[PDB]
Number of protein chains: 2
Amino acid sequence: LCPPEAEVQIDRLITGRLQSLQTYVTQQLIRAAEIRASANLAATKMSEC
Amino acid sequence: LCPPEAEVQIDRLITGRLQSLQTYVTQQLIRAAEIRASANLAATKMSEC
């Protein structure tokens, strides 16, 4: 395809790929929180046990 | 621009601005959770220390 009609097809790929990446990052932040809580518990057990 | 062709340009701005705002709010909810956990720990230390 040529430049006016490429910028339509490309924008569709950018939108989808950007959405996919945002989904990934959000999920990682939520999972990170769970791991942090586990690490905090492990650190407490290290101190107290 | 005139009304049929403004509703195309505007919709693009609405989509982007709405996405930006949703991103902000999601990040605030995740950060809020971290602060809450810290506050819960501080409250525990207040009681026990």
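Here chain B follows Swiss-Prot, giving residues 984-1032 in order.
Header lists the method as electron microscopy, 2.8 Å.
Even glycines carry a Cβ here, placed using N, Cα and C.
Taking the Cβ of B:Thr1027 (variant position) as centre and 10 Å as the limit, one finds 10 other Cβ atoms among all the protein chains shown. According to DSSP, B:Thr1027 (variant position) is assigned to a helical segment. While the structure shown retains the original residue, Swiss-Prot records the natural variant B:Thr1027 to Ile with this note: In strain: Gamma/P.1.
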